[PDB]
Amino acid sequence: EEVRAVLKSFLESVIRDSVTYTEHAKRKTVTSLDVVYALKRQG
DNA sequence: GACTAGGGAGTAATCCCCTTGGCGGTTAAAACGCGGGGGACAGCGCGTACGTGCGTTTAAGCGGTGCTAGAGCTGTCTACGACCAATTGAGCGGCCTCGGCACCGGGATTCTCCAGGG
């Protein structure tokens, strides 16, 4: 249950950043560059 | 044309305020030490909550398919942004307050310890 909580607290952000990338991409399809760009900001 | 008179600069003396070192006096913070006690931790017991073996199924990968709506590039124009300065006012550079902040006292209030009995 705890690891379920931590994944719910991690993946929602690592897909919300991709959502913002799609918003600032005029693009309905997630691509590798956009998702990796939104992802690497974690560290 | 020859020499005369006066004042700010050239030379110089006065003042004098400004600091370099060392040394002594004195308060505050840091430095050191003890009695004792509360925090750290061993020894241990256990139970119950997982560590593990095996039966019996749903499900991701498998193997393939038929396309379908969103993504990349091809012109093309045109609304707009980076190119001089006048401006003139939005705002900063320097000064002068009295007020909120600084901070401590008298007191009410509150937080804590004990040796006993209750």
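Shown for chain A, in order and in Swiss-Prot numbering: 53-95.
Keep in mind that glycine also has a Cβ here, set from the backbone N, Cα and C atoms.
What Swiss-Prot says about this one:
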MUTAGEN   A:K92 to R  Mimics unmodified residue; does not show increased sensitivity to DNA damaging agents
MUTAGEN   A:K92 to E  Mimics glutarylation; delays in cell proliferation; increased sensitivity to DNA damaging agents
MUTAGEN   A:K92 to Q  Mimics acetylation; does not show increased sensitivity to DNA damaging agents
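A simple way to gauge crowding: the CB of A:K92 (mutagenesis position) has 9 other CB atoms within 10 angstroms, across all the protein chains here. A:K92 (mutagenesis position) falls within a helical segment according to DSSP.
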